[PDB]
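Below: the structure, in structure tokens.
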Amino acid sequence: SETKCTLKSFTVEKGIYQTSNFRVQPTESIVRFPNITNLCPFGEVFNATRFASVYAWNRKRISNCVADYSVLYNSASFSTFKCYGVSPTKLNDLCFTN
Amino acid sequence: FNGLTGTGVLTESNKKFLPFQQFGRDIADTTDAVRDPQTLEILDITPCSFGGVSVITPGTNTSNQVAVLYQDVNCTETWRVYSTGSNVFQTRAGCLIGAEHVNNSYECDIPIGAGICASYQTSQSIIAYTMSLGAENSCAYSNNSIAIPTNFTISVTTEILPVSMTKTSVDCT
Amino acid sequence: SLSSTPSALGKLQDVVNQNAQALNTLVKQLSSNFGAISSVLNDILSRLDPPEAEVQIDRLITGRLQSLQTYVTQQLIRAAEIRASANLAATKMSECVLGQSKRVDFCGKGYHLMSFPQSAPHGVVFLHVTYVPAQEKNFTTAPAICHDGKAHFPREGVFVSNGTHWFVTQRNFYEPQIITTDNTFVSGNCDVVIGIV
Amino acid sequence: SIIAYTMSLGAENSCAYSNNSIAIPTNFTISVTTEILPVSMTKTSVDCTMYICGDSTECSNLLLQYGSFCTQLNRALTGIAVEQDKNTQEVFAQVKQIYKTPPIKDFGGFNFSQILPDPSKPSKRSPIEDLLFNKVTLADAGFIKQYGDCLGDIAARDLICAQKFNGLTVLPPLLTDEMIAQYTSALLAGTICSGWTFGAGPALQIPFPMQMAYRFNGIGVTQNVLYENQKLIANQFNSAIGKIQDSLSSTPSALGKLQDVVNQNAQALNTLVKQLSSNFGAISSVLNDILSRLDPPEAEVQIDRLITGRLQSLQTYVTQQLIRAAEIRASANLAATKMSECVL
Ligand SMILES: *[C@@H]1O[C@H](CO)[C@@H](O[C@@H]2O[C@H](CO)[C@@H](O)[C@H](O)[C@H]2NC(C)=O)[C@H](O)[C@H]1NC(C)=O
Ligand SMILES: *[C@@H]1O[C@H](CO)[C@@H](O[C@@H]2O[C@H](CO)[C@@H](O)[C@H](O)[C@H]2NC(C)=O)[C@H](O)[C@H]1NC(C)=O
Ligand SMILES: *[C@@H]1O[C@H](CO)[C@@H](O[C@@H]2O[C@H](CO)[C@@H](O)[C@H](O)[C@H]2NC(C)=O)[C@H](O)[C@H]1NC(C)=O
Ligand SMILES: *[C@@H]1O[C@H](CO)[C@@H](O[C@@H]2O[C@H](CO)[C@@H](O)[C@H](O)[C@H]2NC(C)=O)[C@H](O)[C@H]1NC(C)=O
Ligand SMILES: *[C@@H]1O[C@H](CO)[C@@H](O[C@@H]2O[C@H](CO)[C@@H](O)[C@H](O)[C@H]2NC(C)=O)[C@H](O)[C@H]1NC(C)=O
Ligand SMILES: *[C@@H]1O[C@H](CO)[C@@H](O)[C@H](O)[C@H]1NC(C)=O
Ligand SMILES: *[C@@H]1O[C@H](CO)[C@@H](O)[C@H](O)[C@H]1NC(C)=O
Ligand SMILES: *[C@@H]1O[C@H](CO)[C@@H](O)[C@H](O)[C@H]1NC(C)=O
Ligand SMILES: *[C@@H]1O[C@H](CO)[C@@H](O)[C@H](O)[C@H]1NC(C)=O
């Protein structure tokens, strides 16, 4: 039937027909991440008492924590949330290095 | 692995990464090895299959029986085989399943490869066999003897050559 | 033989089939989407505004142009094969039909006698007439005759012997002749040639 | 240092024009020369789906929009593979009778021990044939690789594993080396025992010195020259053959044309493997990174860019492979002509 489909015919002539490949399918999903238990400091970032002047803006490194953006849904309403490197729906599936 | 997805078979690696190197990549710029993010082991990753499947089919106006050749399966040494049902004949071209193995050489019909061919024979089945290159003969070497024709025949044969093909013009617009 | 065998002219049918498949391939490839929202140009023009239609149209133009270029390249290579075949056919016409060639198997198996070309759809069929040896016999031979101490060699043919008598025959046909001075030449003497009778 | 110079076209010579004088040979020599022709090239099949898509369902679904191009390329490569066996048989399938090699290897002083197969070796090849096989280097140690070995890391990064993983399949020839050697041996036995009669039809035995006498008559020299100097001629023949064996063994480039054919196909496949890694304008050369970081519509845009890239790569490969196939066909036709016209 695979050959009949390949040739778009219900009649197949005498000979040898090559028809794709024998492929082994995965049987299980194996996921590995570092055992990071700390939640990222979203409070300090979004619930800060004061923000620095734009002329003298601050930057800090975030490390050794778990990112979860659903915590902000009942915290504040955001006017802009635009991602360029990654689509928003995939943010929870990645792990970042810097 | 840490956001890097794919399908394959994991094995222990014999490679050692530098203290700062996390991933190994092949000449194709695909992942060949990963340092596991949970335990700092070096693992290799290989695709799950090479495929290499072709089907030997007689014409459908005679019989619906088929045989399948697996180019990279060593059935003599599972086996990356869809189905078996006995009739397993290993060749240098790979093992095939469904045809009978007959050791009586014969004229080739459906070529398989590496000296093996197949045909459909009558209790009908697909027969796999070693090709017969020609009839065996001999000619004596005698330094004091010759053969001379005493009779002759007129023989007429044909030769076919293409001369032309249909001329086609295409209006690309 | 020609009437009985449906595949006698298979090479010509194959040429016709290859061109028919190439054109049906172009017709079928016309229907591909090529990444566009629709394979039909009128749907794109009907539902989309100018700049969006232009993007989808450009995708279809790239698709169809690539399809035509692939067709032309394959058609040109097949044309090259036809040119090689036609040159061989013309050579066979001049060399086998308008003359007699000595080349083995060039004008058919056996020794070439003559040929008769015939026309055919998109091609030529040659009928070659050859001379083929048939019944043969085993005879004793020798490279030379020693009549009077001189070495006698045949002018033409081969020295052949039956159980009791020696003759001269043509290599391609057994007509034993008496060995005489009119079909034999003399050079050298009986002490050099091996196996002189 | 590196020296630049005007080329010498050849040695200068002259020949007097004298209306009352001729030159005539008084002696002669038997000369043995070689001619090398390609007959076939490695048969390659490509799975255009495995090559384009890394077992990605989304990639496959996009590929179906161009599926007939993938099928057409597969068909062209299949046609080439078929032609390689047709060419091989046309060069080596002119005689349908397999003649036994006589137990005698020396006929009238003519020594064929270096020409006829040696029955004591696993490979039924002559010493000269064995040397021919020991000069051309083939990367593929047969056609069955299996799934093992390639499962782990290959320290040498054996190219056949990578090529097969990307859908590039090397196919076995229809005729084996043993079959070709056997056929050729049959042709040698045919000519030695019956001269050219077996080509035209039945093989008629003729003592070898008479076949040579007929050949001399064909040259335009009386049979007397061969019979008068038979021993000298046989000695020159045997020495010329020994010279061929030494010439072939000594020169590493004697079969360069065949090595070039093998190298061209190896480079074409390594080129496809390397081209797989190009970005083609996409954010990443790896399909899984695009699927992991981007959502459906953005992944589809980057995937479409990669599909166009890989499909163009395969089409370029197929076109170049087909043109090389055309050159091989021309070579095979010349080789078959030489077989019928020079050997038979
Ligand atoms: C010519 O003589 C040879 C022998 O020199 C014949 O070949 C033999 O034929 C018989 C059958 O009649 C076989 O059994 C032998 O094995 C053959 N021997 C060989 C080839 O060495 C040959 O048939 C004779 N031909 C004619 C036309 O008389
Ligand atoms: C070889 O051929 C010769 C010539 O035909 C044969 O000798 C002749 O035989 C006939 C009888 O059949 C006689 O009438 C002739 O006089 C003979 N000729 C000569 C010159 O003697 C001879 O018999 C044949 N030999 C064999 C063994 O067949
Ligand atoms: C045959 O005669 C020609 C002259 O007609 C010879 O050619 C000359 O050879 C000498 C060397 O011996 C040269 O110096 C002359 O310049 C040649 N002259 C020519 C070519 O006009 C030739 O060598 C003689 N060959 C033989 C075999 O005797
Ligand atoms: C025919 O040639 C072979 C070589 O191809 C000769 O066999 C060689 O004989 C010499 C002694 O003369 C040995 O040292 C070599 O080792 C032999 N070589 C092989 C490959 O066997 C053979 O003697 C020659 N025969 C004749 C009659 O000249
Ligand atoms: C013709 O040339 C051959 C060589 O091609 C000569 O034969 C050799 O002659 C030398 C002496 O000059 C001997 O040492 C060799 O042993 C000979 N070789 C052979 C194989 O016999 C021959 O002398 C020349 N002259 C003629 C034939 O008249
Ligand atoms: C967590 O990861 C670190 C770093 O590899 C490792 O040393 C540690 O054992 C892991 N702990 C657990 C509980 O998995
Ligand atoms: C900020 O404070 C509010 C309470 O006023 C709390 O609900 C919210 O979770 C805090 N935000 C973060 C990011 O922790
Ligand atoms: C299978 O493996 C064995 C052991 O390496 C080998 O001898 C044999 O040739 C292989 N292939 C076949 C088709 O038997
Ligand atoms: C022919 O060969 C035999 C060996 O089979 C030998 O005895 C005989 O002398 C040779 N005759 C000639 C004329 O060469």
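Residues 937-1133, in that order, are what chain C shows, numbered as in Swiss-Prot.
If you check the header, you will see the structure was determined by electron microscopy, 3.9 Å.
From the backbone N, Cα and C atoms, a Cβ is placed for every residue, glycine too.
One natural variant named in Swiss-Prot is C:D950 to N, and its note says In strain: Delta/B.1.617.2, Mu/B.1.621. For the natural variant C:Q954 to H, the note given in Swiss-Prot is In strain: Omicron/BA.1, Omicron/BA.2, Omicron/BA.2.12.1, Omicron/BA.2.75, Omicron/BA.4, Omicron/BA.5, Omicron/BQ.1.1, Omicron/XBB.1.5, Omicron/EG.5.1. Here the residue is the original one, while Swiss-Prot reports the natural variant C:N969 to K with the comment In strain: Omicron/BA.1, Omicron/BA.2, Omicron/BA.2.12.1, Omicron/BA.2.75, Omicron/BA.4, Omicron/BA.5, Omicron/BQ.1.1, Omicron/XBB.1.5, Omicron/EG.5.1. Among the sequence features in Swiss-Prot, the natural variant C:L981 to F is noted as follows: In strain: Omicron/BA.1. Under the heading of natural variants, Swiss-Prot lists C:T1027 to I and annotates it as follows: In strain: Gamma/P.1. Natural sequence variation is annotated in Swiss-Prot for C:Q1071 to H, with the remark: In strain: Kappa/B.1.617.1. For the naturally occurring variant C:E1092 to K, Swiss-Prot gives the following note: In strain: Theta/P.3. Record note (Swiss-Prot), natural variant C:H1101 to Y: In strain: Theta/P.3. The unchanged residue is displayed. Listed in Swiss-Prot is the natural variant C:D1118 to H, annotated as follows: In strain: Alpha/B.1.1.7.
A map of Swiss-Prot features onto the structure.
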| residue | record | contacts (Cβ under 8 Å, 6+ apart) |
| --- | --- | --- |
| C:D950 | variant position | none |
| C:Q954 | variant position | C:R1014 |
| C:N969 | variant position | C:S975 |
| C:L981 | variant position | C:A989, C:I993 |
| C:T1027 | variant position | none |
| C:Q1071 | variant position | none |
| C:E1092 | variant position | C:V1104, C:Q1106, C:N1119 |
| C:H1101 | variant position | none |
| C:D1118 | variant position | none |
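In sequence order, C:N969 are the variant positions among C:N969, C:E1092, C:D1118 whose C-beta falls under 8 Å from a C-beta of chain D. Each of the variant positions C:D950, C:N969, C:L981, C:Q1071, C:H1101, C:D1118 was checked for a CB under 8 angstroms from a CB of chain A; none meets this. Taking C:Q954, C:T1027, C:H1101 as the candidate variant positions, the subset whose CB lies under 6 angstroms from any atom of ligand 2 consists of C:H1101. Here the variant positions are C:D950, C:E1092, C:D1118, and none sits under 8 angstroms from chain B, going by CB atoms. In the three-state DSSP scheme, C:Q954 (variant position) falls into the helix class. When secondary structure is read from DSSP and collapsed to three states, C:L981 (variant position) falls in the helix class.
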